[PDB]
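Comments concern the structure below.
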Amino acid sequence: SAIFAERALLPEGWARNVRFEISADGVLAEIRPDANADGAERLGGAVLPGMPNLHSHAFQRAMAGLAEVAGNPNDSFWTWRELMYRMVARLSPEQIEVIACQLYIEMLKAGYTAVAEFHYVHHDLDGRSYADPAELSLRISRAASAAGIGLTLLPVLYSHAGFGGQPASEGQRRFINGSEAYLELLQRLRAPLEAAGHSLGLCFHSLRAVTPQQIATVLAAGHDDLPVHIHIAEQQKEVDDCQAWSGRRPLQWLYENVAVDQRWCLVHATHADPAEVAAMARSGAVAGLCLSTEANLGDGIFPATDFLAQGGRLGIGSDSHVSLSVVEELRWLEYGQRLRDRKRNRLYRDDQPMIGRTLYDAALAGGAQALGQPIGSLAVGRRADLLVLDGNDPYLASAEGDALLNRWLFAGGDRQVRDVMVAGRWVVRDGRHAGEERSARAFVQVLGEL
Ligand SMILES: N=C(N)N[C@@H](CCC(=O)O)C(=O)O
Ligand SMILES: [Zn+2]
């Protein structure tokens, strides 16, 4: 099939009159700027690579916004976590799948074309494994296929309630596997995921939830083709607790004990000191920044300017899914730096003064890297994942090139995303997803049950 864009953001920058040929398998086959649109579908606005969403816990969308109730003069991440545990305790396999499908449809409508699902809900309500332990992982994959979103499934190793290998709490029972069972699950997922065109990654929940021996064991197991994700340094309390346990800060500890490299996505990484920031940038690991969730949970502000300055790589994730908006994450990534520094125009490159373009470029690259997928760029051989902005919008129609990204990301919003393609298939057209009516009906029923 062929599509034609009057304006498109290609790897070398903005281009005009671009004709794309897309293979039967949804791969970009030919990309020709300054071309004719003969026989190709003319697109309705500016075309961008789709944005990868590098961190998600799907089920949390069901509780999104409901935890905004003061139950203490000092509510925090940790009282929130108890509420999250209460919901996860009652979620059936069918409910989990319905929530995921609905969530992925909403992600697509926002311009997220692929998602890394950081998946730790493994077992039944009693904490016992399903007859096929991959039961819930397979439902995540089925939901992603139904929505049409790209997927890297990250089954999560979760074994302990805290540093020093503390025993898992009852509230964590659905998450728990030892290293051996985890590795069996991981290996068993390869075939079904491959069959769906989906990807896989290794994942440790956090340094609180696994032991150093488990990390070594898993990393030595031979899955060298896989991304590696971990929540790290999100909350000050984890930093303090890590120091009491090891005499090291979380990021410090990880870098001293593990060969962190480009395979890694360090989710949050919020409390990184100057040395830790330097080590992250040197390693080529991706910082998985979840701005709306980090603000919602009162985590803090990442040192993004220092990090970017040293060649740091980053991407964005919607995480708890209080927000499903590429615009909001990138906008408030920048705005948080502005509020901290009390200055403007914080995240730019030496070769790129445009803030919107800097942010979009960065998150596309970090997102693709963290997912381990051939995405993030409209280049021959990469997957045809793209969004089409509103060509009739007066702000966008009046802008060219990087100014258009500034109008969208800093003055515009989600409804400016009109059409979305993943793997060469249109999954959103004029703001609508074909499965939205059925999904919303299933979803409202599930919310009522919960
Ligand atoms: N940290 C965030 N935001 N989310 C975590 C909460 C549980 C924890 O970290 O122990 C999670 O969904 O696993
Ligand atoms: Zn998370």
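Residue numbering in chain A adheres to Swiss-Prot, whereby the residues present occupy positions 2-451 in order.
Even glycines carry a Cβ here, placed using N, Cα and C.
Taken from Swiss-Prot, the feature Zn(2+) binding site applies to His56, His58, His232, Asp320. The N-formimidoyl-L-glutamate binding site annotation in Swiss-Prot covers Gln61, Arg82, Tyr121, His206, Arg209, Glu235, and the record cites a large-scale study or a structure entry as its basis. Here the residue is the original one, but Swiss-Prot notes a mutagenesis experiment at this spot, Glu235 to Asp or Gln: Reduces catalytic activity by 4 orders of magnitude. One mutagenesis experiment catalogued in Swiss-Prot, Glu235 to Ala, is accompanied by this note: Reduces catalytic activity by 3 orders of magnitude. Among the mutagenesis entries in Swiss-Prot is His269 to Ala or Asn, noted as: Reduces catalytic activity by 5 orders of magnitude. Significant decrease in metal content. Among the mutagenesis entries in Swiss-Prot is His269 to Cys, noted as: Reduces catalytic activity by 5 orders of magnitude. Slight decrease in metal content. The active site, proton acceptor feature in Swiss-Prot is assigned to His269, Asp320; the stated evidence is a curator's inference. Quoted from Swiss-Prot for the published mutagenesis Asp320 to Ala or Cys: Reduces catalytic activity by over 6 orders of magnitude. Still able to bind a significant amount of zinc.
Feature annotations (Swiss-Prot) mapped to structure.
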residue : record                                 : CB count, 10 Å
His56   : Zn(2+) binding site                    : 27
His58   : Zn(2+) binding site                    : 21
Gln61   : N-formimidoyl-L-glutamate binding site : 20
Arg82   : N-formimidoyl-L-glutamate binding site : 13
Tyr121  : N-formimidoyl-L-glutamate binding site : 22
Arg209  : N-formimidoyl-L-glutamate binding site : 22
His232  : Zn(2+) binding site                    : 25
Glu235  : mutagenesis position                   : 22
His269  : mutagenesis position                   : 28
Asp320  : mutagenesis position                   : 27
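In sequence order, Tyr121, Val157, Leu158, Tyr159, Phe176, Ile231, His232 make up the list of same-chain residues 6 or more apart from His206 (N-formimidoyl-L-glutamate binding site) whose Cβ falls under 8 Å from its Cβ. Each of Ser57, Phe119, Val268, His269, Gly289, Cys291, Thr294, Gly318, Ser321 belongs to the same chain as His56, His58, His232, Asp320, is absent from that list, and has a C-beta within 8 angstroms of the C-beta centroid marking the Zn(2+) site.
Cα-Cα distances to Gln61 (N-formimidoyl-L-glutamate binding site) place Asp320 within 10 Å, out of the mutagenesis positions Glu235, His269, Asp320. Overall, the recorded N-formimidoyl-L-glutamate-binding residues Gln61, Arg82, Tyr121, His206, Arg209, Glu235 cover a maximum inter-Cα distance of 20 Å. Filtering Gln61, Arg82, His206, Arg209, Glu235, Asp320 by Cβ distance to ligand 2 (under 6 A) retains the following recorded positions: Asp320.
When secondary structure is read from DSSP and collapsed to three states, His269 (mutagenesis position) falls in the strand class.
Only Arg82, of the recorded positions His56, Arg82, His269, place a Cβ under 6 Å from an atom of ligand 1. Under DSSP, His58 (Zn(2+) binding site) is assigned to coil, being neither helix nor strand in the three-state scheme. Put simply, of the recorded positions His56, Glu235, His269, the one whose Cα is nearest the Cα of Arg82 (N-formimidoyl-L-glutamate binding site) is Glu235. Taking CA atoms as the reference points, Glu235 (mutagenesis position) and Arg209 (N-formimidoyl-L-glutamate binding site) are 12 Å apart. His232 (Zn(2+) binding site) carries a strand DSSP state (E or B). For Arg209 (N-formimidoyl-L-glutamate binding site) paired with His58 (Zn(2+) binding site), the C-alpha to C-alpha distance reads 18 Å.
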